[PDB]
Number of protein chains: 6
Amino acid sequence: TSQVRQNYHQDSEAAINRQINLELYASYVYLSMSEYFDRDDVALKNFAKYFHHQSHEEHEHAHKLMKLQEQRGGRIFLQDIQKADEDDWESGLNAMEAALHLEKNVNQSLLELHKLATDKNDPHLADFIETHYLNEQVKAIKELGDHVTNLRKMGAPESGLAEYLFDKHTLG
Amino acid sequence: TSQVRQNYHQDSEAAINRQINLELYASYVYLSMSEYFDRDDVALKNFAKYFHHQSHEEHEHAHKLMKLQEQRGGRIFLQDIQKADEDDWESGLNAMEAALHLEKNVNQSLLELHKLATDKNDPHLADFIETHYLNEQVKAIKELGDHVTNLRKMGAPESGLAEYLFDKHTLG
Amino acid sequence: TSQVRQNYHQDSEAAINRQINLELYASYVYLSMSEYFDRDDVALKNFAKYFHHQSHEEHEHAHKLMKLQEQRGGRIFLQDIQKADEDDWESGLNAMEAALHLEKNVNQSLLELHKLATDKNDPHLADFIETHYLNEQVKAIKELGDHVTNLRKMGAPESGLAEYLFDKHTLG
Amino acid sequence: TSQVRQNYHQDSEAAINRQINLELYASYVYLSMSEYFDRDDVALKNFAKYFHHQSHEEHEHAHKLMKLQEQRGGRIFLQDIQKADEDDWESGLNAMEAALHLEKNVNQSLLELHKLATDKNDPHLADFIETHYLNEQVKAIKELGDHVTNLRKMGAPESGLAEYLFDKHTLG
Amino acid sequence: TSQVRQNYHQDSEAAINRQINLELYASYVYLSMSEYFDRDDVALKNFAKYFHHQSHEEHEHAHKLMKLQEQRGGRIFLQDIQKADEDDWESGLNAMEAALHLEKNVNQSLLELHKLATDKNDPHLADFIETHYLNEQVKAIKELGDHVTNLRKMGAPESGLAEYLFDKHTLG
Amino acid sequence: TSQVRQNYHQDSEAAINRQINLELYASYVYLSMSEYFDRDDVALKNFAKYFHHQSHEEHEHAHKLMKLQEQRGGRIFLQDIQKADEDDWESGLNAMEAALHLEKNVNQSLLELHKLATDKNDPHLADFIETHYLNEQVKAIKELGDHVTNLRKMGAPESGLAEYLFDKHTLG
Ligand SMILES: [Ca+2]
Ligand SMILES: [Ca+2]
Ligand SMILES: [Ca+2]
Ligand SMILES: [Ca+2]
Ligand SMILES: [Ca+2]
Ligand SMILES: [Ca+2]
Ligand SMILES: [Ca+2]
Ligand SMILES: [Ca+2]
Ligand SMILES: [Cu+2]
Ligand SMILES: [Cu+2]
Ligand SMILES: [Cu+2]
Ligand SMILES: [Cu+2]
Ligand SMILES: [Cu+2]
Ligand SMILES: [Cu+2]
Ligand SMILES: [Cu+2]
Ligand SMILES: [Cu+2]
Ligand SMILES: [Cu+2]
Ligand SMILES: [Cu+2]
Ligand SMILES: [Cu+2]
Ligand SMILES: [Cu+2]
Ligand SMILES: [Cu+2]
Ligand SMILES: [Cu+2]
Ligand SMILES: [Cu+2]
């Protein structure tokens, strides 16, 4: 056992390891989306930039969790980063919809992680999740909802003009 | 024979002369396209600027080849610069499509030039083509593909609004 | 007929198209001369620079004419740009002499163009030629005459020292 | 088939997809190593920083390959990013030794990729690998060899003082 | 065998060692030429400066090759640096002619080195030679050809005035 | 005989030519040492930098002697630059010891050169050696002695840690 370990339950350590992998997965989904919009038959450069930014943000989320694990005296156990469900994201609107779904899934996992911290009387972990994760998720979900809404109201995905103009005026 | 000539095959010298003319031709096609978009009944100023830029880029491509010829001790033999297949380029989308076709044709000629350099064991010429031409073509082809894609998805060439908005937001 | 076309005779439109091609031809002659002086067995770098500058100047002359055509509602009809009469320009003095001859030929064509504008009662075209072309030609012809004179008096083309020193002290 | 695709063999497209995954794997190995050195019972912060830098470098290597795929008109097919062979890297010297082995493995794959490009007469791909990958690998391998050598000569991994001083004076 | 050595043939290692010596030899020839022009009975200071610069350039060429040897895990085996064929270089024109001959000889050796790299399927070495050596040689050969040409046309070596003026206007 | 030659004995001219070669030899020994420390199985970068600096310093020493020869009206006769006694310098301490021996040998030759100048009543040469060479040698010998001493006292060459720390704290 670590010289630093204090009030850190085995279940919490395990849950943190699972959360690290999920953040790395989210980052990979975003990378997949990013590259999709750089295809010659898609060619929406600001969508590509947006999802590239989101990919690196999720990477930072993974970093903080790995830091938390080391600080608390837990042991990081990395797992395979699974590829995304799709190779072809269909459209700007579909990718945004898929991103929204992903972020709500990550949020659900974080809420379960928080409940575990509360149940194990780990207020440091509870606050770590609150401070660095919970509001970030809520903000991310709201932004993606905003994007989905505009794209829909503009006539996406049927209107390619809608996705082009959104790429230019919101994302660029 | 030149005091500088070394490992420079007669066939390579001839192929370089042919490539010079093709680069000058490409430059002329782009000039034709440029001026078309400045017509009072077309009036797409950023299309005009874009193709003007492409015209001068091809001119630089011709310059480097002429320099290569002199450096290697070959003799430049210039040929007539043929006018383009069209006077009237129809639309923004059509010009982009025609440009894409042109760039792929120039690329094919460069690949054949590279094979000749390899076959004649001329690694200087091989690398000259690799370094200054091959990736430039690949980048140019991809960009034109991107442009064609956006214009199509926006509703060009039927939608004049599409070509107007593309001129403003991508090319301007 | 153009929505902009006013007082613009079919003969003038045709003559402008012919003048565009001649300016492009002059530019090409200068390019040929430029590259000649970059040959390892010629090696007069400031001659090369001088004629390169002249090449791009003629290009600008072609640009203004193409602009005039579009502004007046004429239609640009481009033609093949013919290669120069020579591949080998012999010497600094010979190239200058050939350039002088070329500029006087271009000037003759411009004077005929001006007479046509006067005959067709087209004062806009008449002034366009006067303002942008006629004095430019007179200046160019005089400069080339000056250069020919100095080279001759210095002992060119027999004296290679003369051409070397002229390259350094006048053109450099 | 892509509007941009030219001279791009199905085997090359597949090999590029495999190389993308390998670069992502290398990045993940480095991340694993990075976090290991941040453990309270390891605590070599400059080792951690060094491998973190290497992780992001491999990420850039993956980015350029993904860009190449899109530019050439290939389709990116992402795969699971496999976790590293180890959770516990034992020591500074062992991690450096493992990194050296990894880089030589990546290099072998790049050399095979280059042979395939040569065999398929794809000089653009050949030069892309040469320009952006081959010398980068050679430099990386040499640096890791240098590091392994110093650590060994200093008395690692038996001497914890050696690894501490190396962390401070070479990596910091 | 080196911990870093990969895909590096014994013949390539040997050829690199031979090339290192040749670059050091070229540097020494240039040094000899440099000092010759500083003789009180020669006194062409800009010739001296020019060849001094060339001497140090060849030294850098030797440095990069030595670096390549270490990076690839080869062992540097230095050899005697042979003195030049002449003590007395006769004239500005003769030295330039001798330099031209030297550079073409070095170039021939580099081309043979490149063929060996290709034959041994060593694309890293092939590109190293292409990137850092082949175009540098072509540029150097062309420049020396240019210099020889001007000196000849000016009346060298019979005309001491020609060599004096060339020293002042081209080299100074 | 030179128009500038005055009070310059044939023996002095010969001795200066021999000294030039010895300075070039010393420079080459240092270059050999420099590259040795850049080996992947040695990897002492500041040793490499130190000896590289010493190599170029000896080159300057050779330059001043060549200048002296020309100024006095002597004729430079260059000789082959002999490779060093070793390819493998064993260690930091051994190289420093070998450098110390080399510098004392060069110093002995300079002292003999000075005696010859005194014997031939050549006070210009005597002072040239005094001013530019004698104290430089004494300083160089003392510095190398200092380095040898520290390395020995630190536990070199048996202690690789000693050579590593010396590389970092004295040479870096
Ligand atoms: Ca899977
Ligand atoms: Ca025709
Ligand atoms: Ca013709
Ligand atoms: Ca697995
Ligand atoms: Ca290459
Ligand atoms: Ca000899
Ligand atoms: Ca020997
Ligand atoms: Ca004194
Ligand atoms: Cu990224
Ligand atoms: Cu996240
Ligand atoms: Cu233009
Ligand atoms: Cu081009
Ligand atoms: Cu807008
Ligand atoms: Cu130009
Ligand atoms: Cu003109
Ligand atoms: Cu990171
Ligand atoms: Cu990589
Ligand atoms: Cu210290
Ligand atoms: Cu020097
Ligand atoms: Cu060289
Ligand atoms: Cu002068
Ligand atoms: Cu050096
Ligand atoms: Cu010395």
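Chain C residue numbers are taken from Swiss-Prot; in order, the displayed residues are 6-177.
For this deposited structure, the header notes the method as X-ray crystallography, 1.9 Å.
Here the Cβ of each residue, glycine as well, is placed from N, Cα and C on the backbone.
The Fe cation 1 binding site feature in Swiss-Prot is assigned to C:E28, C:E63, C:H66. For C:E28 (mutagenesis position), the Cβ neighbour count at a 10 Å cut-off comes to 25, with all displayed protein chains included.
A simple way to gauge crowding: the CB of C:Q142 (Fe cation 2 binding site) has 19 other CB atoms within 10 angstroms, across all the protein chains here. For C:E63, C:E108, C:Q142, the entry in Swiss-Prot reads Fe cation 2 binding site.
C:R23 (mutagenesis position) falls within a helical segment according to DSSP. For the mutagenesis of C:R23 to A, Swiss-Prot gives this note: Abrogates interaction with NCOA4. Fails to localize to punctate lysosomal structures. The structure shown keeps the original residue.
Quoted from Swiss-Prot, the note attached to the mutagenesis of C:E28 to A states: Reduces iron binding and oxidation rate; when associated with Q-87. The DSSP secondary structure for C:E28 (mutagenesis position) is helix.
Under its mutagenesis entries, Swiss-Prot includes C:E108 to A with the note: No effect on iron binding but the oxidation rate is severely reduced; when associated with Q-87. Secondary structure at C:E108 (mutagenesis position), as computed by DSSP, is helix. Cβ-based neighbour count (10 Å, all protein chains) for C:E108 (mutagenesis position) stands at 23.
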How many Å separate the Cα atoms of C:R23 (mutagenesis position) and C:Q142 (Fe cation 2 binding site)?
17
Local backbone state of C:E63 (Fe cation 1 binding site), from DSSP in three classes:
helix
Between C:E108 (mutagenesis position) and C:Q142 (Fe cation 2 binding site), the C-alpha gap once rounded to whole angstrom:
7
For the recorded Fe cation 1 site formed by C:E28, C:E63, C:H66, name the remaining residues of the chain with Cβ within 8 Å of the site's Cβ center, in chain order.
C:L27, C:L29, C:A31, C:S32, C:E62, C:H64, C:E65, C:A67, C:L70, C:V111
In whole Å, how far is C:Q142 (Fe cation 2 binding site) from C:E63 (Fe cation 1 binding site) when you measure between their Cα atoms?
11
Cα distance, C:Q142 (Fe cation 2 binding site) to C:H66 (Fe cation 1 binding site), nearest Å?
11
Taking every protein chain in this structure into account, which of the recorded positions C:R23, C:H66 has the most other Cβ atoms within 10 Å of its Cβ?
C:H66
Cα of C:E28 (mutagenesis position) to Cα of C:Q142 (Fe cation 2 binding site): how many Å, rounded?
12
